[PDB]
Every structure is written in structure tokens, then in C-alpha cells.
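Undergrad: Below is one structure. I have some questions about it.
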Amino acid sequence: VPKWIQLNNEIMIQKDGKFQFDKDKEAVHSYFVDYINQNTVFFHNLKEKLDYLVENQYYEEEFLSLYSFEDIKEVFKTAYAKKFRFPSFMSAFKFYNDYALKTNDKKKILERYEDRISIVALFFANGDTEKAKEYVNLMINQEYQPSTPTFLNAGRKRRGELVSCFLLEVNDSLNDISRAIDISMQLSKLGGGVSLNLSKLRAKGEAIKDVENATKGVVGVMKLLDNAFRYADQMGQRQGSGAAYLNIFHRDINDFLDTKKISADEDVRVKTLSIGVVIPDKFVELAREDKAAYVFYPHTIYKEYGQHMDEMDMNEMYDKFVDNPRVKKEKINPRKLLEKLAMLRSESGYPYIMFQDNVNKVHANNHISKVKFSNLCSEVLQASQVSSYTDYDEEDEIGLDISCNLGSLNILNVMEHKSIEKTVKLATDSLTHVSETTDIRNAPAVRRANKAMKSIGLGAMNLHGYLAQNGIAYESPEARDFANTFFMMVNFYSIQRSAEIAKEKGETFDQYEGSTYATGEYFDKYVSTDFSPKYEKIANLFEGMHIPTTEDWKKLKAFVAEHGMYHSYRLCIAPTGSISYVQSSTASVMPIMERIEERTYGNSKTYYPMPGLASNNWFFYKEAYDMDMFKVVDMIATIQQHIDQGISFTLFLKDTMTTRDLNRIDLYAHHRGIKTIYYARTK
Amino acid sequence: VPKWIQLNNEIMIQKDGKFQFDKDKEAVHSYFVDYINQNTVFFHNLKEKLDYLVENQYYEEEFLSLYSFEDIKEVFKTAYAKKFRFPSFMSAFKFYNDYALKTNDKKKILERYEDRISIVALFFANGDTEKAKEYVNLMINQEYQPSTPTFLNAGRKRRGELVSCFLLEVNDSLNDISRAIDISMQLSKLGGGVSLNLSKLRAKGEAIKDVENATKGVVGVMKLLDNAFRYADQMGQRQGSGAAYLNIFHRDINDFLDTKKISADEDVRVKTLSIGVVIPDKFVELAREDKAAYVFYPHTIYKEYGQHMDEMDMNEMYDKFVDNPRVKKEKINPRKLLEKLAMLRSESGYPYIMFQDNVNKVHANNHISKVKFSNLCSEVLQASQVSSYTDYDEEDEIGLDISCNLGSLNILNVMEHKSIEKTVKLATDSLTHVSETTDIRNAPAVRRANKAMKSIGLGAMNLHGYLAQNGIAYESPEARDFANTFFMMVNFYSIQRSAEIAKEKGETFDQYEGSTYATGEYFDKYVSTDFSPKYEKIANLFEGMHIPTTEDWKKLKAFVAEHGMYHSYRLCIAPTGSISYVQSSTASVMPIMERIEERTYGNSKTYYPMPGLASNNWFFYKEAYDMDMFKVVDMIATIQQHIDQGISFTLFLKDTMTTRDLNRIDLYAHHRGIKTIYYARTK
Amino acid sequence: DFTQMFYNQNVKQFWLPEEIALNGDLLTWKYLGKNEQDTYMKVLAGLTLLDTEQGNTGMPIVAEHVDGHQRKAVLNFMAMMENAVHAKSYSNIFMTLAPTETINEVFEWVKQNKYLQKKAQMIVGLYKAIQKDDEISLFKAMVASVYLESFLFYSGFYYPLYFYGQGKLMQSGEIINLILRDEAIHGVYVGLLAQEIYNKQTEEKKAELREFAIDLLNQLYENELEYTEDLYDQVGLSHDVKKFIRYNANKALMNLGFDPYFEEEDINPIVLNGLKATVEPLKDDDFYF
Amino acid sequence: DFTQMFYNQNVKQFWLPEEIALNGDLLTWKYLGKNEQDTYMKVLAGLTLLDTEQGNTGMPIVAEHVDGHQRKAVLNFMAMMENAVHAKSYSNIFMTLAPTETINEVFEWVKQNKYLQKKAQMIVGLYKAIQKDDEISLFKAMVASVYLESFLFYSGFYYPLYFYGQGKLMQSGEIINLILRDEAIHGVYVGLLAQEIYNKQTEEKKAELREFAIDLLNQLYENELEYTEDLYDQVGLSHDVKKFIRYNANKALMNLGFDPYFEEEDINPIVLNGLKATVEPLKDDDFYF
Ligand SMILES: Nc1ncnc2c1ncn2[C@@H]1O[C@H](COP(=O)(O)OP(=O)(O)OP(=O)(O)O)[C@@H](O)[C@H]1O
Ligand SMILES: Nc1ncnc2c1ncn2[C@@H]1O[C@H](COP(=O)(O)OP(=O)(O)OP(=O)(O)O)[C@@H](O)[C@H]1O
Ligand SMILES: Cc1cn([C@H]2C[C@H](O)[C@@H](COP(=O)(O)OP(=O)(O)OP(=O)(O)O)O2)c(=O)[nH]c1=O
Ligand SMILES: [Mg+2]
Ligand SMILES: [Mg+2]
Ligand SMILES: [Mn+2]
Ligand SMILES: [Mn+2]
Ligand SMILES: [Mn+2]
Ligand SMILES: [Mn+2]
């Protein structure tokens, strides 16, 4: 057992009835005195290091060639002047095991934290030394964290794509299904998580070229996609991850759900394909009134109306579908379907729940399309247009496939530096740069939507960490007040930066003129409701920072009207799995699952306390499972009212609560305006 | 139970110790006087029938519009003038259950045998009334039988494709793999059996752009193809059938074979994809000498030499592969691999065995490409060039994917009518028409190969029926002499018709100038060796027909040199599974499995005696399992010497014999020049 | 050819009542109508009473007369499951859903019920008629046993499976599914032992044993139809239950190596949702001809 | 007052030999002398015979005659353990350590060994003499069963325990300890049932039953002495084993409620060292907040 691992395991050993949290710090020192410095490759000067990394195909020549060597050296010096120290052993371990650049033999460390941050900053700035230094100060203060793809791969020649969330629309044809399989394989090859909408696909027992009972339904397509994702597994590094979304009014919805049951046969169950269910308000109304619902055959609806079932508003179309004899449908019990969803989420955490009307009643780009499905993490909610992939030697009709750009603000570090505006604007600029530098040659609709929509996702993390280190309970009304104010400022500065980029470049996102930003509707609740903190403690937390008022929001609305907005979407709160360790932050805006988490690496045990955990804030670091899920829903809705896309919202349940409690949480989330529900993790 | 069912079951009720074969005839009468005539749909005249079939989307109106109604009436009258009667109940039952056109609800019979034959003939003639009458006389006499796709689907609006088998070359890339999956689904949707050569795909543990041990090998692609064929299953009517072919020198050859082991795990086992193994002469030489062999990693060979492992001759490059340190290889025991092949064929009948050198030592189009794999029935052996399917928005390099049209000569009916020449020429014309009117819009390499190669497959059926009905034992040297003479005549007249078509159209198949037809090498054994019958009985059997001599072959060689050949490939002997029932013929050139076969249909059981089975020829209808497989190999080699493509050669084994006997049969087949071995069916 | 394989499958299916918590069934039980609760109670008591006969007599009597140490061990294991596991499981379900007085009354009713008694006594009669060293009488008892395991239980299993397939009474439905899975393998195993005896007989004796089996099946089937209407008409399910009885009768016949008696029928989808050749090395000179 | 706690103890002790990997004994077995291996094989074969008859005959027959479904469930479970678990475990040991010919030979040896045949004849004879509703014949068979459980096994158990205590053949020894743990509770349980019957008798009848028990014990004891000498003389342990069987004879008597018969002796200290989630329906009030 290594010395740092012993020093880390000494945390659980209680002295005077208290955990030895400070010992973790010592572990970090050991982890750097015994391992990191010994296995870190050192060079006589930075010029030699850069030459070795470029020549050995570690870095890219293009992004480094935009700067003189003096500017690169100045950026590296700015990164190293902070003298950044990892506060916990797990932060440094996760960085140097997951993100630090290693030799081809994986035994030496080529990149420190400062080196990786400097390289990512130089990639972000695209030739501006001052902008690169600003990015270096942003990331070394740990105010902003690029996502795992961006942070890991920026500036590296041997790399995947910087985007890892991809949403694909699948049209109801064999050509479109095969193209979807191909694109899923290509994007999993790039290292991205792929979500596919299967609602347009006709159900099982439908007609193919006017022969009856011929379609295999969406379950056969799910089997094909599951095989494709198993095959494309990042060159045998990570398990291929894919998601499939189906509307709850699709007839296959039960069989869809049956793919996640344990009792399902081998020809029914898909193991590497996550599933999500899109639930329109009509289904919730039918379940609430206990009226029996109807699941429709999509191809009959398409033949009758010329549009797909998921392309029209089910609230106004459901009665017409039911009363139409030419539309084929099957009787179901919506309450039984809700109970089945709750039971499946209890067993396996699936499916993801998308409340379609909750997403689309605040969607700014409904003119382009309504949000029909979400991503693999159930937080990307954007307009998508299906593509018509025709036969060979025939021109395809390329639509819009969602691929947003991830990046997370560290709420604790951002707010302690009183730099919400600067961090949000710099993160928006970096996300815009990464979106502009993304070029996928095997996903035509993804590339077209990246060029047109210019959608980015700016998330936040360390919400619970910040609240606990400031003596605020996550379920307290003060925490929701802080979340409201902080995320309203984040939205304000994100919109301001998007409008500034649109003014500078002279271009907005495609079909912006029809958006609620152009019409000013988006700013309605912002020009009438003041989002300043209602509690003195939160106001003192925001001291030293200008909180945008209704007049500021009116000025921003006028600015957007005059200049437009560069990004169709700006904010989405991703789970932030492993980057939260490196940043010493709690994951996403979720409450912490455990105060101290026990992990097993190799044959060794390691202990990670939550950041800033001590005896004084032990009570404020309440575990997520012990919390009331209604108050967690309230906080997530408070944040969601300022996020244009969704939030990865995992439910944290105890083994005691039943499926009725899960359904109640889901229905309260639907009532409170929650757009997506990610997971049902049972303790 | 139906009256005809009782009459057919009365065959096995012996009277005076003999089977009541004549009862079978009675059954047909019943089957027509109680079911077919009552279930048939009669019109006032042919005009009303044709109009009803045209407007109700049963028939394509284009092929019928090329004839005036008087000509169509004359063709139908020619078909009905023969007064064709089905001699066995099973012939009529199979036609009216599998090939006769029925209504949309399948409650009535719209097409008689004469109606189907007339429609197929009118489609074949393409506006020529005299040619349509010739086709009608050829098919109503049952001298020639179009394949099941062509016979069933010719002239139908709801038809599929007329091509039975498709062969795809899969290049070593994710884009090519995805395109192969798409094309396999498209062609299975069209109803054709798809064969894919996986020998170019790099083995398991190869590098995908400098990251090693990343590839899943051919087994992952096999699983993808298996799921694709499961999904595309002819709209749920016929199970999707696919074939995978791998060279025996591929490193994955064991894992390949492990896909068919009955103890294989679900993550490896493949159940809807047939497997074939391509064995060069080098492997047989290594096994014979008991020298340990080496299987190779295709990607290392491609990197070192710039060509795929199956793209070059292993007999001359195996030592270079072994001595090359930059080529990666694994040690295997070739005798152990042969024993594994024999055990697998005993257990499940797989893999198909393709003796590559036996195919390519007489292959006439080696300049275009060597034959690297076979079809799903292991009788199509043609040159194929792999396609380079590139990224989206990039032009693809379209290669040649094999596809040929099947058609079988009924040997008994052809020789009874003394019309080898006329039947062969008319069948060649019909297959040329089927190739010309075939246009597949989702398989580009298949379309290009169909347009360029113009390859057709003219098979033969009722070899054993003709031999047994003429008092010739199938294993006798007289039977092999008859096969030699008959198939030399078939080859002569097929080459003559191909050259005549090339002369009349002024065009040959692509790259004909480099073929052995152009250089005259193909005719060598035909201009030096006489293939006239060596036995007086066979010569009497061939009386009334001009058997080509060496002078006729020299004249044909000169004619080909002057005019060329329209078809790259002309003769391939398919299994002819279910259409042999309608023709009252034994399946293909294979010996009969059983004298009387008991088949269960619905809740009833039926007995089909072999065509012409009686007391005097009971022992001439020797069952295949009771026959010496070495003499069957001799027969198949004798036929194969006159067939440019392969023959679907099924091995018929007894349970008592061991895997050593199967290996001996395989090695004798390789020694005798057998190109492919189809199945190892054990009694 | 089969006893060690069945030994393995039996012992790996071992389970105990305590593993399934039953109390959460009260959350759906309270929402059923009186007729539904009545039918469930009566069906449950029917299964309990029949399974007790199998534990006290059916399995032990067959174990006694069958020769072979390994067969006796498998049969002992099956008898153990009846008495130690199944019987306790049925009792647990009852005690959870009904008060003591209600349980006593239901058992009094089902104990007096004409259709339950007819089948229970028919089966027990054949077990009591086994004679030492007489394989014909043993075979007849094995047929009776297979009919109980693979056929007679299923008019009863229908209802718990029907609820289980709807999301109702899931804990007791899980228990019933485990019990049913044991009875299925019991029926298959005893069926193979019966076929062994059958195959030792002359052709005339075989035809006579077939007539016995079909005649017995007919008597039991006609009583099952009456039993079914008596219990299921009040909840409107009898038509579908009858299809399920015939489908399971066919399985019982197949267990005894006999042809199916009834035409194939589809089953209620809710209930459905509830439910080497000798290797010889190449010796060389096989490559030369 | 006791059956329920025995039921719970028996079912919680459930095990299968496959839970214990035996390849670890391969070397300590290889290292034993031919005499030691011979005695070991024969000892376990004698145990196998006893468990075969206890499972096939003894426990099922006692189960048949004892009243009460719970008492029958315990006895049925014990019967299953005898032949489905205990007797089979010995074959697992044999198949690991010995070649097939040695296994075949030892099973042939049990058939022809006069002491093993005599003890089986005596014990099984008493089992088969039980008469329905005759409590005295039942008592006699229960005494025989206690003597098998708590006395007769021990001439066999000595040797695996003797090795286990020296750190030899410890995987096989683990199996044997599990078997011994079972037999100890089986002997107590059957002993309590025997005492029930004995306590119903007149003083005169009791005096006769004690005579029966002591005469039977002495007869079995004298035979076991000869068996012990026959097996253990070649390994030098006969006198030590004899002390062990006398010790256990006293335990058998005590299980029957009788005073110890043999004087206490020091036993070899080596041998002493050898010892889904819950589902509720959705209410209409769960849709409003
Ligand atoms: N907690 C930590 N986080 C990150 N790096 C660390 C940490 N502890 C030590 N190191 C690394 O090890 C070096 C030694 O640091 P130490 O605590 O011994 O003193 P120092 O004054 O920071 O040293 P130096 O002269 O290297 O700057 C640091 O410069 C840094 O590179
Ligand atoms: N074996 C058969 N094959 C094909 N069609 C048959 C067969 N048997 C009967 N039919 C059909 O059923 C009709 C019944 O007539 P059948 O053969 O009994 O003799 P028919 O009335 O004297 O006239 P004909 O033989 O001249 O048609 C036939 O005309 C024919 O259309
Ligand atoms: C992407 C991917 C490829 N492969 C295998 C199958 C293909 O035959 C083979 C080639 O993939 P390619 O698509 O050719 O990958 P590449 O072109 O980026 O890499 P290279 O330059 O080396 O050609 O890699 C996998 O096994 N799994 C995968 O996920
Ligand atoms: Mg379409
Ligand atoms: Mg490549
Ligand atoms: Mn039972
Ligand atoms: Mn049972
Ligand atoms: Mn025992
Ligand atoms: Mn015991």
C-alpha cells in the first residue's frame, strides 16, 4: 500500500470522535512527493517540452502555431504563477489518471494541471495571448471547467471529438434506420454519447409497402442500435453508451419499456442502450382523470395527416387521433403506465422522463421545432428536424441533429471571486470556439445543426458544496433563493455574451428571427419579475457583484432585439461526472449522495470527503437520499426557470419508499415545471 | 382431413407388398376437382382477368403494354394448349401454395400454372410474341425453370427482386462496415440472400489509428450482420438469411468458427448468419505435411504490402508473410483446424467450404479479381472488387459486388425433348433479360457489377431423376459419363449463346479482353479432349442430338475470339430447393435424400415420392446417405469441370461415420477439383 | 440419462418463503372487490389442499417405489420442497391477506366443495393403489402425479398470474411464480420416470396405458370445467381460464411422451405477462489418393 | 414446544458440497500412505451407506408415521439432507481424490463387508418393522435412528476429524464438519420424538423399552468394535477410535433421555481440534399539489 493511500484511509480513523479530514491534504502532498513528481517528465525548458509533444504526435501544430513561443511561455507562466494545489487526494488522482497527458507506454506523466490548463486556454483563444491568459486565470482559479471531452482532448492530436452529447432524429424508413445506425457508430467512435429519437418510427405490426403486420417496431431498431453501440466502444476503452427516446403515446411504449425489465428475454432486452420516455401533458391529464388513454400507430397518423405523431401537439391532436377511424390505436391505462414507469425506475433507474410541454412552454425555438427528446444525460433540450436519408445516388434532405457544447461553472469558485459575469462570458466564448472548431464529416445533420444553431451548454456545479460551506441547507428556501438569483445572473450574462458575439460577428443563429428572443417574449418574466435575493444572507453572499434588475433586463432585451443572439441555446446543466473531482466540487447542481465516498481502485481503497466537509458543516452536507425529494424538485425547478435547456435531475430514493412515492415525485416535478428527470438511484 | 390428403397418404398403405404410387395421381385430381378449381377465380375472358390483375396492383402494366391483347391471348392459348397436368399432388400443392398468385386476403387463386408461365414468358420476351411463345413452350414442357424469385415475382406489381443471391465485399473500415450492414438490410428487404466477405476486416486485437488491441474482429461485424438480417426478414414472412465468409488464414478463423459451436456464449453465438470458410491450397498443403501453420492479422499485411491478405495469392506469399517481422501472425495447427471444421460440420452443417485454388485455377476472370468467397448457397464463384465507401460528402469508390440470376434446366425434360441447345439458349436469353431489367438503387456495387459483369447462373435439376428413370446408378461411371457429356453440351451452347448475344448487341462484359475466353485458354481442354459419351447406353441417350466435338469447340472458340462473350459467368448450379417440387424433379444435381419424403403441412402429413419412383427403379433411386460420398464427389467434379461457377454440393453423411471420414471426404473433394462444399447433412 | 441433470436444476432453484416480504400486498388487496377477494381465497385454498396431498403422499409414495439411489434423492428433494417450502409459502400468503377466522371458513368451504374434492380424491385414490413391485400401478400413479403438477394446479395458478401480470398482489404473485416453476420441473421429471415404465411394456400394454391416461385426463378435464365455472364466472374469466387449462393439459401429455389432445390456442396476454460425431484424428495418408 | 425452532435451524443450515472447492486437498491426500488412503476411502464409503439408507428409508418412513404437518416437514427436510446432500458429498470427495477404479472397488467393498452389512440389516430391519398406529414399533425404529445419527457415524467421522485437526485434508474436513453439525441436530430431534413415545408408557413397559435400547446398543457396539479394528488396525488407531465411539454412544443415550453407559475417557486432542420494489396504486390525490 502506497503512503498517500494510507494517509487517505487515515481519514476514516476517528480522532477525538472526529474524522481526520486534514489528513487528506497530507495525502495529496505524498501523492505528489512520492508518485506524481517521480513519474512526471521534465524538460530543460518549455520550448523542448512543446517540441517533444508536437513531434511525438501528442499535440496539434495548428493551435500552437497561432502564437509566438513568447506568448505560449507567458501563458504557461500565468498558469504556474497561481501555484495551484489540489486540496484533496482524489482531485489530483482523478486528474492524473483521467486527464493528464501520458506517454504512449502510459508510465510517465507529460502534462501537469497547469500544462493541461495552458494548452486548453491556448486552444480556446485561437491566437489571442491576452484571451489565453484570461482563460488560464479562469481555469486555474477553477471558476470554469470545460467538459471532459474538451478538457481532455483540447490541443491533442490523438483525440476524439470535443462534443460528446449527440441527439439524432430517425425517420421512419430502412434507409434512415441504417443511416442512424451508421451515424451512431461514427459518433461513438468519436467518443460521444448518442441519443436517438425513435418516436417517428412506426410501431410493431404496421405496414411496409401495403403488406400488413410487417414492421418489427422500435424494439428491433433498439436491438440494432444496441449492437452498434456495443461494437463502437471507443476502440475498446469505454463501454459504448447510447440512449433511445420514445413518446409515451407511441404504441411500442410498453415493449420499449419491456426492454429494461429483468425478466425480458435475450431477444427483447437491450443492455447498453439507455431508454427515455417523452411524456406530453396530455398523458398526465389522462392519468390524472383516470380516463383510459390510447397509444397510436405512428404510420397510420402519418398517412392520415402527412406529419409524424411526434411532430404535432398531442394536446390538440389526441382527440382527433382517437376520433379518426383511419388512425389505428390501442387502449391503455395511463395510471398503469405511470406505475410501470415508476417500477422500472425503481428496478433499474430507467427510463428517463421528458415532460414535453414543460420543455416546450418555455422553449425559445418552437418555430424551428418543438423539443421531442433529450440526450443520454437528459439535459439537452433543443429543436431538431428529422432528415430524409434517401437511397444511394439520390440527394438526402439533411435536417438538424442536436449536438451542444458542454462546460460547467464552479459556483463556489465563481461566487467567491465575485466573477459571475466574467466567468459566464469567457465560458460562452470558449464554448463558441469549440462549437466552431467542431467538424464531423460522418454526421451530416449534426454538422449542419452545429453550423446553424451554434448551440452551447453552459452548466454549473458545486451548488451543494457552495451552499454547505456557507451554512445553507440544500432544501432551505434560502438555497432556492440563491439558486434563483445566481442562475438568473448566469442567464443574463449568457444572453448578453451571445448578443455581443452576434453583434461582433454580424450573424445570429439560423431562424433566430422566429425565436422568442427576437420577439422579446423570452424576456417577459425578466422585465416584470425581480430576481434579486429575498433573504439578507443571500444578498450578502452576492455582495460585491451587480445583480441585474428589471431595467437591466429591459436593456438586454433591447440589445437582443437590435443585435440578435448568436447561440440558439446557451445553458444546460450536465451531470459533470469526473471533472467535479478535479475541480474539488460536488457533481452538477445535484445534492451530494454521500458525505465521504469509498472507492476501490485496483486492489486499494480510497476515501473522498465532499469538498470543504468538516465538523462545522457536516450537518449542512446532508446526503441526497436523506433529503425530501419535493424540495430537491423545487430547487431544480427554481434553477430550470433560468436554464433554456434542461438539467440532469437524478432522483435519490430510499429502499423504503414505493412506486407511489416515485410517481408522486415525478408528478410534482411535472407540476413544478421540471423538464427532465434523469435517474432514480435507490440507496 | 381432405380427400386428396387421404389419397396421398394411401401411397404408403402397401397393396400386395408394393407402394401405391398411382394413388398419388388420384390425389392431384382430387386436389384439383375439390380445391383448386373451386378456389380459382374465373373471368369471362382473358381481357377481364388481365384488367382486374392490372388495376388491382397485381401485375405491372408496363411489360403487358408491350404486347397487343391478341398476342397475349395467343401466348396464353399456347400455354393452355399443352394441357399440362401435375403428375404428383405435391407439385401442384407447392405451386399453388408458394408460387401461384392469390388475392390480397389470400382466399382465392388468381393464377394457374399456365397463367404464371404465360406471365413469366411475356416478361421474358419483352415485346416479342414469338419469343414469348418459345418461353411458354420451354416452361410448360418444364424443360427450363426460372428461379423462385424470377418465377414467383416476374410481372408482379407487389414483387421483390428477381435476383436470388447477392455477394458483398466488406472493406476494413467503419464506414464500409456500416454500408455493408445497410446494403445487407436493403437486399434482405428485397428478398435476396446476402453473402459478405469478412476476410478484409482486420482481426481482433488490431489497431484503429495507433491505439492497439482495439478492434472487435470479424465477430463483432458478424453480430452486427446477424442483427441486421434478423431485422430485415422479408417483412416477417421468410427469416432473413445471411452468409459470412472468412479466409482460413484470417486470425479470427477460430472465433469465426466459434460462432457456430453449440456451446458458444450469447455474446459470440450467431444464429441467423451462415458461415463459410475459404481454404487456399496452401492450408491443405500445410495440413497434409503436418507443419504448423500461421493465421495472419489482415491490417498488418495491408500496412506492409498495401494490399489485403485475401487480395493476393497465399500459395506464393505465405512464406513472405511468415518471414516478415512487420506482419503479425498466430501459430495454429492446420490439422486441428481441419478437425474443428469437420466437427462443426457434423454438429451444425457449418461452415461452407470454398477451395479457393480449385475455384481460381479454372476461373476465367482472374484478371478482374480472384474469387475470394461464395454466396449463401456456396455455388456462386465470381470475381469481386471491394468498394471504398468513404465519409459523408466524399465520393465513394464503387467496386464490384457479385449478383447473378438463377435458372435451372430440367435434365429429364431437356433430354426427353432432345433440346439441350434450344433450352440452353432460351434460358440464357431469359437470364440475360432478368439481369438487364434488374436495377437495385440501394446497392451501388451490386448495380455496377450487374451492369458490367452481366453474370447469369444457369443451373440444372433432375440429374438423379433422369439417371434413375433411365436405369443408371448415380454412382456408376455411366452416370458420370452422362453428366460429362450433358454439361459439356450445356457449356458449349451457353458459350455460343453468350457470344451470339455479344455479337447482336456489339458489347461484351467489362474487362472481357483479359479473360481466358478472349485469350482462348478457356477452350483448351475443349479443343484437345473429346467429351462424347464413352458408353453405348449414354450415347443412345444422347441420340437425336448433335454432341459437340473438338471441331465444334474450335469453331466456338474462333467465334468467341471474333465476337466476345456477353456474360462473364453463365452456369451455376443452385440447390433449387422448393421449385424442384413444381417441376417434378430431384433437387439440383444432388442425389435424392429419401425415396419418399414425409412432410407435415398444417395438421396434416403428406408423402412425396421421388419423380418416377416405382418398383422397377426403386433401387436406382438410391438415397444419398446410403451412397459413397467419394463417388458423389466424382460426379460433382465431373459436372464442375464444365461449370464456370460452383455447384451447391451438399455432403450426405451417416451418424456412424466420424469427423475423420468427413475430413477425408473434404480432402478428396479438394483433390478432385471441387470448388465449394455446401452442407454436411447427417442422417 | 437425466437424473443428475434434474438434480442440478432442482437444487439450484432452492428458495425460502422468508425471502419475499408479503406485507406490501395489502396496498392492492384492499382495492379488490368482494368477488375478486373471494375467488382468490378459494383458488389459494384449492392449491394449498392439493399441494399438501402431493407433499404427504404423492412424492413420498413415488420415492418409495422407484428404484435407484439418485432418483430417490431427487424425489426426496421434491417432497421436501412441497412440505418445507411450498406449504409454508401458502400459509404465509393466507396469514397476510385474511384474518384467522376467515382462513378457517374458506378452508371449511373448499374442504366441502364438490369439484375440489372430486379431483383431490381421484389423484389420492391412484397413489393409494400402488402395489409393491408392480410397475403398472406405479405408472398410473405417476400419470396422476404429472396431471396434478402440470395440469390440475393451473386452473388455480391462473388467478395469481392474472393479478401479477396487472401489477396487483406482486409479492404473493412472485411466490406463486416460484412455486409454479418448481411444479413444472416436478411434472417433467415424474413424466420421464413414467415414460421409462411405459417403454418397457408390450405394444398391447402400451395401447392400454394410453387409453388409461386419456380416460383419466378426460375425467379430470370435465371436472376442471365445472370447477372453473364455479370459481371464475363471478369475475367473468372462465372462457380464458378454460383455454389455459387445455394448454397445460397438452404440456402434461407431452411430459408423459404423448401427443397433445387439444388444438393450439392463444393464452390471455395478462396471464402471459405474469408467466456430436465421434472425433477421430487425421492419421495422414488421408491427404493422398 | 420445539419443532418450529428445529425447522428454522435445519433450513438455516442448508448447504451443498459444491460450495466447498476440493482441489486444495489434492496434495495432502497424495502425501498420505497407502494404508491411510485405504482406511479413509473405506470410512467414507461406510458413511455413504448409512446416509443412503437414512435418506432412502429411515427418515421417510419415520416421517410417514409421525403426526403433524410441521413435524413431517422437519423429518422430510432431514431425509433430503441425508441422500441429496450428505450421501452425495462423499462422491464429490471420492471423485476429486481417487481414480474411478479405486472408487468402483470401495463401493464393491461395502457390499461384501460383513460388519457394514450387519449394521445396515439391523437398522433397516427396524425401520421396515414399523406398523401403522403402533407407537412401540415406531419407538424402536427411532432408537435405531438415534443410534445411527449419534453413535454409528462416529467410527467413520473420527478419521476426517483426525486429519482436519492436524491441518490435513481440510476441504474434505469442512464438508464432514457440516455433515456432523446436521447429524447432531437430527439425533437430538429424533431423540425428542422417541422420548414422547416412551413417556406415554407404564413403568413396566418403560423398563422393557430401556432393555430394548440397551440390548440394541450393545449389539451394535460389539459389531462396531470389529468394524473399527478391521479399518483402523492398519493405521494404528483402533483403540483411540473405540474411545471416541463410546463417548458418542453416551451422547446417543442422552438424546434418548437415558443415563450414560460407558465410563469417561480422554479422547485424542487432535480430534477435539478437528471439531423489485413495493408497488402502490396511484390515488387521484397524488395528481394534485
Ligand atoms: N497539494 C498539491 N497539489 C499540487 N501539487 C502539489 C501539491 N503538493 C505538492 N505538489 C507539487 O510538489 C511540489 C513540492 O511542493 P512542496 O509542498 O514541497 O513545496 P513548494 O514550496 O510548493 O515547492 P516548489 O519549490 O516545488 O514550488 C510543488 O511545487 C508541486 O509541483
Ligand atoms: N393433375 C392436374 N394438373 C393440372 N390441372 C388439373 C389436374 N387434374 C385436374 N386438373 C384441372 O381440373 C380439370 C378437371 O378435368 P379433368 O382433368 O378431370 O378432365 P376433363 O373434365 O375430361 O377435361 P380435361 O382433362 O380435357 O381438362 C382439368 O380440366 C384441369 O383444368
Ligand atoms: C470504429 C471501430 C473500428 N473497428 C475496426 C473495424 C474496422 O474494420 C477497422 C477499421 O476502422 P476504420 O473506420 O478504418 O477506422 P480509422 O480509419 O479511423 O482507423 P485506420 O486509419 O487505422 O483505418 O476498425 C472496431 O472494431 N470497432 C470500432 O469501434
Ligand atoms: Mg418509407
Ligand atoms: Mg480506415
Ligand atoms: Mn408444491
Ligand atoms: Mn410439486
Ligand atoms: Mn447424514
Ligand atoms: Mn442424519
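Shown for chain A, in order and in Swiss-Prot numbering: 6-688.
Backbone N, Cα and C atoms are what each Cβ position is placed from, and that goes for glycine too.
From Swiss-Prot, for reference:
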ACT_SITE  A:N380  active site, proton acceptor
ACT_SITE  A:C382  active site, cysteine radical intermediate
ACT_SITE  A:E384  active site, proton acceptor
BINDING   A:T153, A:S169, A:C170, A:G198, A:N380, A:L381, A:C382, A:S383, A:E384, A:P580, A:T581, A:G582, A:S583, A:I584  substrate binding site
MUTAGEN   A:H255 to Y  In ts-A 73; temperature-sensitive lethal mutation
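Burial and contacts for the listed features, if you can.
TA: The DSSP secondary structure for A:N380 (active site, proton acceptor) is coil. Taking the Cβ of A:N380 (active site, proton acceptor) as centre and 10 Å as the limit, one finds 33 other Cβ atoms among all the protein chains shown.
Within the same chain, residues at least 6 positions away in sequence whose Cβ sits under 8 Å from that of A:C382 (active site, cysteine radical intermediate) are A:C170, A:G198, A:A579, A:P580, A:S653, A:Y683.
Of all Cβ atoms in the shown protein chains, 28 besides its own fall within 10 Å of the Cβ of A:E384 (active site, proton acceptor).
A:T581 (substrate binding site) is surrounded by 28 other CB atoms, counting those within 10 A of its CB over all protein chains shown.
Non-local neighbourhood of A:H255 (mutagenesis position): A:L203, A:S204, A:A208, A:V223, A:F261, A:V300, A:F301, A:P303, A:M314, A:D315, each in the same chain, at least six residues away, with C-beta under 8 Å from its C-beta. DSSP gives A:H255 (mutagenesis position) a strand state.
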Undergrad: Of these recorded positions, A:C170, A:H255, A:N380, A:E384, which are close to chain B by the rule of a Cβ under 8 Å away?
TA: none
Undergrad: What residue among the binding-site residues A:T153, A:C170, A:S583 has the most other CB atoms lying within 10 A of its CB?
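TA: Answer by Cβ density within 10 Å: A:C170.
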Undergrad: Give me the Cα-Cα distance between A:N380 (active site, proton acceptor) and A:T153 (substrate binding site), rounded to a whole Å.
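TA: Between the alpha carbons of A:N380 (active site, proton acceptor) and A:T153 (substrate binding site) there are 16 Å.
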Undergrad: So, three-state DSSP: helix, strand or coil for A:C170 (substrate binding site)?
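TA: The residue in question, A:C170 (substrate binding site), is strand (DSSP, three-state).
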Undergrad: Sorry to bug you, but what's the C-alpha spacing from A:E384 (active site, proton acceptor) to A:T153 (substrate binding site), rounded to the closest Å?
TA: 16
Undergrad: In the three-state scheme derived from DSSP, which category covers A:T153 (substrate binding site)?
TA: helix
Undergrad: Measuring Cα to Cα across A:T153, A:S169, A:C170, A:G198, A:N380, A:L381, A:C382, A:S383, A:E384, A:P580, A:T581, A:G582, A:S583, A:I584, which the record gives as the substrate binders, how far apart are the two most distant ones in Å?
TA: 19
Undergrad: Which whole-number value in Å describes the distance between the Cα atoms of A:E384 (active site, proton acceptor) and A:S583 (substrate binding site)?
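TA: Approximately 17 Å lies between the Cα of A:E384 (active site, proton acceptor) and that of A:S583 (substrate binding site).
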